[PDB]
Amino acid sequence: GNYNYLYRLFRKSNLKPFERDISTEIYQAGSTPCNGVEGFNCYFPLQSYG
Amino acid sequence: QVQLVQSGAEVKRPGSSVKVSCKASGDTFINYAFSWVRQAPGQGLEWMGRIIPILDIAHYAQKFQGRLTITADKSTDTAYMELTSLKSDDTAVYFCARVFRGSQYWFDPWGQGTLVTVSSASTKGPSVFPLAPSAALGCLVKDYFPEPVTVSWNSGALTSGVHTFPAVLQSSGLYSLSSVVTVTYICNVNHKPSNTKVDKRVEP
Amino acid sequence: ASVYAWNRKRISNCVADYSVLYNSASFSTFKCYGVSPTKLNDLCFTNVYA
Amino acid sequence: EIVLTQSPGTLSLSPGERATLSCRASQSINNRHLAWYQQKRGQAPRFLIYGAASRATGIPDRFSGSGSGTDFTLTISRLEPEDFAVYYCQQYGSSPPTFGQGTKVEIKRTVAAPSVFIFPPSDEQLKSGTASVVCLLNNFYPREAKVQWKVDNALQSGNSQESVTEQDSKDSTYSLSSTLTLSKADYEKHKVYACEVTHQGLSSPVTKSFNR
């Protein structure tokens, strides 16, 4: 498995044409503020293809 | 479930490049970050650095910005650690933790730890001394650097009620421990790396 | 029930809310396969099972 | 956010009472980001509470904590003998994660009395140069002890107080000791080597004073 390719799985809003977003902030899911921590209702935006 | 198996203790010399491994079994290796925390004897814990396997980026501390080199093999699911220019105060228990992939995280899983002894002069064995009292008696062995030495009284005969004193660093630079048991008085010293199975007798 | 005699109960003709389950901070795992963990209050189904 | 100081440090509590471990915040922890652990003797720490309010799956219900902005506690009810270990604090509200010193919870046993036993140097030590004088203090509950050494006409310390540590035994009794390191001829060319200790709740008697 080659895990050197990633794709942004979670996003707050849709991406604009010809726009680049390289941030790795914690996706705010649900209603509990993540405040930077991961776990329940807080997923990582990037995911490996495998 | 996250069995973070590590390697064994390595007897190094002042100034080297250690390489400690951490087998990360259980769940996937890319969905969780990893961080190494040192534990000095009687000095709590200290966060050295952290590695992100999915991003292949590290975040070192102020006191390790340039000396520590923490990597992680994404194929064998093993995290590595490397530190250049090891000084004398580096004899700590290095643990392996599996932190989350966030800016703020906690150390939920841990490891067995490796007692990497850096300050070392030689591999001299101990020397038994039959200190007799004025049947309270013991066998004091000193001047031994590796310190796996267990003092088995008569291969387990007089071990009923014996007190294994933890070894303390002597002023010379080598460890030293004692074992006094009161009531056959052949204290069998066992040094594994040096193969020093010496036996001495003490009389009251 | 047990694992070999899992008793299902269908519930239809109702206004079901899933926010009390996702935003509860009491469940261990909430892996939603197929559908997204959020936006589930905007998918009107015929009949659901449990 | 950078400094964590355990207020109790040590706590000799009865096996079944309630405990309270404090960890004062230094730089106004923002979102109650603190974690508690349990580092047993020669083992790995165990995660107990995250966020200072919520417990982890598998941790008994006796473990609980409280604290909002500058001081967090750890309320453990009916401490079992297995819960006698070192507990640390870890804050994750700032960028650099920091720890504390740890609080060791020991068994609350009755006061005991040590036994001063002095061991004259061996025959080989008196002919080599490593003459040792071991003074063992066994079966004492109060670990606080300052063993004196009358190696000379006065209370000279020298290298006798090498401080071999001890550990909590099964019967809640400690065992300290102290050995000497001097020349093979310096032992005889001295006064009586006595060993006394100002024990908590006792006196400092000279016992087993061996004359050269």
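We number chain C the way Swiss-Prot does; in order, the residues shown are 348-397.
Method on record in the header is electron microscopy, 3.2 Å.
Each residue, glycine too, has its Cβ placed from N, Cα and C.
A 10 Å cutoff on Cβ-Cβ distances gives C:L368 (variant position) a total of 12 other Cβ atoms nearby, all chains included. One natural variant catalogued in Swiss-Prot, C:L368 to I, is accompanied by this note: In strain: Omicron/XBB.1.5, Omicron/EG.5.1.
In three-state terms derived from DSSP, C:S371 (variant position) belongs to neither a helical nor a strand segment and is classed as coil. Under 8 Å, Cβ to Cβ, and six or more positions away along its own chain, C:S371 (variant position) finds no residue. Under natural variants, Swiss-Prot gives C:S371 to L with this note: In strain: Omicron/BA.1.
Quoting Swiss-Prot on the natural variant C:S371 to F: In strain: Omicron/BA.2, Omicron/BA.2.12.1, Omicron/BA.2.75, Omicron/BA.4, Omicron/BA.5, Omicron/BQ.1.1, Omicron/XBB.1.5, Omicron/EG.5.1.
Within 10 Å of the C-beta of C:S373 (variant position) we count 7 further C-beta atoms, all protein chains included. The natural variant C:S373 to P is recorded by Swiss-Prot, whose note states: In strain: Omicron/BA.1, Omicron/BA.2, Omicron/BA.2.12.1, Omicron/BA.2.75, Omicron/BA.4, Omicron/BA.5, Omicron/BQ.1.1, Omicron/XBB.1.5, Omicron/EG.5.1.
What Swiss-Prot says about the natural variant C:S375 to F is this: In strain: Omicron/BA.1, Omicron/BA.2, Omicron/BA.2.12.1, Omicron/BA.2.75, Omicron/BA.4, Omicron/BA.5, Omicron/BQ.1.1, Omicron/XBB.1.5, Omicron/EG.5.1. Counting only same-chain residues six or more apart in sequence, none has a Cβ lying under 8 angstroms from the Cβ of C:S375 (variant position).
One natural variant catalogued in Swiss-Prot, C:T376 to A, is accompanied by this note: In strain: Omicron/BA.2, Omicron/BA.2.12.1, Omicron/BA.4, Omicron/BA.5, Omicron/BQ.1.1, Omicron/XBB.1.5, Omicron/EG.5.1. C:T376 (variant position) has a Cβ environment of 5 other Cβ atoms inside 10 Å.
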How many Å separate the Cα atoms of C:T376 (variant position) and C:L368 (variant position)?
11
For C:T376 (variant position), the three-state DSSP class is coil
Applying an 8 Å Cβ threshold (strictly under) against chain D, tell me which of the variant positions C:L368, C:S371, C:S375, C:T376 fall inside, in sequence order.
C:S375
